[PDB]
Protein chains: 2
Amino acid sequence: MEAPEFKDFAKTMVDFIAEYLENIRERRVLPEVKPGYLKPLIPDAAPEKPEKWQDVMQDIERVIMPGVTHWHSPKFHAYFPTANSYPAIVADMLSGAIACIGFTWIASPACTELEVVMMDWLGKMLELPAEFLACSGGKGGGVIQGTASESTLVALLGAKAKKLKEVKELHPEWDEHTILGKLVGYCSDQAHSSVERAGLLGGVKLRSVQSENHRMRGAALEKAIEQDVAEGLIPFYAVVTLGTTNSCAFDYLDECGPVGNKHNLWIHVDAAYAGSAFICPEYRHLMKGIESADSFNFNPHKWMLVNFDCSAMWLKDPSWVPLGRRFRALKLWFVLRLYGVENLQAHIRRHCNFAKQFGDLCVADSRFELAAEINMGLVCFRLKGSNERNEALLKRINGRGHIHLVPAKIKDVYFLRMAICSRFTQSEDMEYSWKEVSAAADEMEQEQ
Amino acid sequence: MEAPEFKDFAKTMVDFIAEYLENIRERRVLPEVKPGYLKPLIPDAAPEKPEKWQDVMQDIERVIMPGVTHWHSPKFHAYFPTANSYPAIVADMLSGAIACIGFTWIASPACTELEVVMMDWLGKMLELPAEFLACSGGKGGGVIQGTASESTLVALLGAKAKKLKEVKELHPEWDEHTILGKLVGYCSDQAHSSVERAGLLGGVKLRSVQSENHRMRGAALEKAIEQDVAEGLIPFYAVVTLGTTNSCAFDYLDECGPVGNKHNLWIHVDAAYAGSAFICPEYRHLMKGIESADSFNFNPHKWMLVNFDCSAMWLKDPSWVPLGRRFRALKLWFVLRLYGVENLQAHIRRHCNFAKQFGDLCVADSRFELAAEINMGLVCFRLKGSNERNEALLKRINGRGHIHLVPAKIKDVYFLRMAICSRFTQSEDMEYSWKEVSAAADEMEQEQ
């Protein structure tokens, strides 16, 4: 394919994307086609000769779209938002043309320097401590990782190296294997499975700390640390979760961070989803204790309109664990510029207010109860009574094909989750979604 | 930003991308700007109000391009190609609009089903043994991973789980932990650092097997295995490399495979770069022994024109280790359709021929010697004499700013590498790059 054909194809795809997203409320949330539908529709081998882009383009509605899950439909409540925005789509077109994966070491000023400045822009937006800002002139700064799962692992590895070095310095006679066998990390029992992943891949012990009303307390963390010290183990790392995946609960960073500092554990803050809200002054209280953190992560590619991948991680000392891989700073720059801070804050606030609106509708119905306090864009709720009736309700709702919801469970309480996902959501969607839940419950009751 | 503005912006970016790539020979391979150039060019904080897309576009040539490394310039010889093609750019626009990270498990027909068919399309193009193909009705099939590094780890983790489940049966009195501590894997001393990474993250011992003429022999692998068993260790995994990063040498898969088979080690084949050549019948002999492999991986995102990320991995039983994440199948489909088999074959062949051409020009200069047999798109060469005079030469060439080359070292032999990276490369580029090397050597000689 030559440039003129590329231009015709690409500009046609621009038209297609705008048509798709601007009219997304027309799409059905349950696919009409059955598993196995695709193979029949396309040949069994690649073509020997080049096909026409117009024919590929025609195959998008014919072959692809019937089998697509519409994540950006305001009728679709996935686990958390998947960011999409027009500025990020345009940046990624350019990154596609000029970036590399980073196999051959990227020594390029633009990739690296834009990443440093964008992490400062975003760090200022979050009012992060100066120690995390490159422009403060210290050791601190940030990197854009691919995922929060990667960020958690990277921080665990940095913490591991740091503890290794410190324990060696103090005991030159001990070998690495002996030191490494003693290392223990900590996280809440509500922490994401990526922490467990990180413990396994990092080759260390991980302790789950029992949370209180879904939130990890400093005293519980400290108790856990002390027990392991009494066993001769070496606590080295703890993950504090701001916005748990099950119910968007917040660990007490203002307790746990100081506990970690006091005991010389690296404190990593996983705020993958909820961290986007910290650009709003009214939600910044939720990361009180941030000064105690060794590393902090959130994903703009969930709730801050930056298409995947974009997981923003700051460290007090970035060296302990590089830059411009994939030119991810380009989409971050485009979004921050073409939205501006005000519009991004408006986006967070609108979503919080929508979740509250839905929670108010829900609790007004005496058949239902919240399963957790409402936080951020997430409402956890259930019919009063049994788990099985709730399992039934969720099944019925998803089967009716007007909206989609997802379940979760915390210690024997099964509940339904409504997360605000689509950037196209409006308040009337909350009314629509609630009325659909209620209508489904009405139907269950009247199954005699 | 709304759709009409998005369309104006995106279509202007399409114009920009075509202009950039189609005239990429105009670009200087050495950045003119110095480190630190970027910060003074842009504001120190995000804008409160949204900016205009036109001002962002203006800033691409003003702020970004002065500091960009032009990976796709035919004057730039990085470690290996970074795939770029127009069909893949257009696929990624759509994927950006409709795909998700996979946080919420994609239960989506199109994403999953397209991945299966494309891996069969591609597996046929490589003439992989029927056992790796999903269309053969067996347990085998393929997944599109993000990187060869991830692929190698995933295979290691599968092999680990498989061995552990085997050893638990023959030693029901042994600890699970006792078994794990005994596990040992193998790779060539020329294998990529990603194998070491997999060993570390996989929590197993890894043995570097001494290569001969940069190639791992079956006997050397067997000797290392038997040595370890002799100390009560448990061999479980080996990586056979087809196209090493240093010199594009090929391990003896025909020897190593059966060695692994005999001693019950999972054999993973890392063909990340050179694997793209196996779509050509005349190069398929380089994976003789492929029947003996448990997994096989190469990256279309290096040498097969599929923009990152796209690492294609086949397994004889893919259940020892979740499809459709990021909808990577879409770009593979677009590339295979819009190039067709013949054009992709022609791409590989031209690059192999260009490398031979360059090698001929090099050896004709009696001051130079090849540092390895020419394979695929790579020539390894050096001035006869010291490593130090070769380091000077490389620095001199890169400093001259007409072409860019990279260095490598195999057991105290330092050498320069010319790999064909750019899809825009032409025959005369070989003459240009050779003449530049020779001119630098002249310029060096005429100095004392």
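All residue numbers given for chain B refer to Swiss-Prot; the residues shown span 36-356, 384-510 in order.
Recorded method is X-ray crystallography, 1.8 Å.
Note that Cβ sites are derived from N, Cα and C of the backbone, with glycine treated the same way.
Noted in Swiss-Prot for the protein shown:
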- B:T117 to A: Decreased specific activity to L-DOPA. Increased specific activity to 5-HTP. Decreased ligand binding affinity (MUTAGEN)
- B:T117, B:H227: substrate binding site (BINDING)
- B:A183, B:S184, B:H227, B:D305, B:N334: pyridoxal 5'-phosphate binding site (BINDING)
- B:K197 to N: In allele Ddc-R9 (VARIANT)
- B:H227 to N: Enzymatic shift from L-dopa decarboxylation of to L-Dopa decarboxylation-oxidative deamination (MUTAGEN)
- B:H227 to W: Decreased specific activity to L-DOPA and 5-HTP. Decreased ligand binding affinity (MUTAGEN)
- B:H227: active site (ACT_SITE)
- B:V264 to M: In allele Ddc-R11 and allele Ddc-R18 (VARIANT)
- B:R390 to M: In allele Ddc-Ore (VARIANT)
- B:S428 to F: In allele Ddc-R33 (VARIANT)
- B:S489 to A: In allele Ddc-2b (VARIANT)
Chain A, Cβ under 8 Å: which of the recorded positions B:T117, B:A183, B:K197, B:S489 qualify: B:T117
Max pairwise CA distance, angstrom, over record-listed pyridoxal 5'-phosphate binders B:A183, B:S184, B:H227, B:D305, B:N334: 14
Sparsest-packed of the listed recorded positions (B:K197, B:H227) - C-beta count within 10 angstroms: B:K197
Nonlocal neighbours by CB distance (under 8 Å) for B:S489 (variant position), same chain, sequence gap 6 or more: B:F416, B:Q419
Rounded Cα separation (Å) that holds between B:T117 (mutagenesis position) and B:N334 (pyridoxal 5'-phosphate binding site): 10
Unmodelled stretch of 27 residues - C-alpha distance in Å from B:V356 to B:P384: 10
Candidate with the highest Cβ count within 10 Å, taken from the recorded positions B:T117, B:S184, B:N334, B:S428: B:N334
Closest of B:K197, B:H227, B:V264, B:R390, B:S428 to B:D305 (pyridoxal 5'-phosphate binding site), Cα positions, recorded positions only: B:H227
Spatial neighbour of B:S428 (variant position) that is closest, considering only the recorded positions B:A183, B:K197, B:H227, B:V264 and their CA atoms: B:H227
Cα-to-Cα gap, B:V264 (variant position) vs B:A183 (pyridoxal 5'-phosphate binding site), nearest whole Å: 29
Fewest other C-beta atoms within 10 angstroms, as judged across B:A183, B:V264, which are the recorded positions: B:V264
Proximal residue to B:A183 (pyridoxal 5'-phosphate binding site) among recorded positions B:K197, B:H227, B:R390 (C-alpha distance): B:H227
Nearest of the recorded positions (B:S184, B:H227, B:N334, B:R390) to B:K197 (variant position) - Cα to Cα: B:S184
Shell of the pyridoxal 5'-phosphate site beyond B:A183, B:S184, B:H227, B:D305, B:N334, same chain only (C-beta within 8 angstroms of their C-beta centre): B:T182, B:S186, B:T187, B:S229, B:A307, B:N332, B:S346
Secondary structure at B:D305 (pyridoxal 5'-phosphate binding site), reduced by DSSP to three states: strand
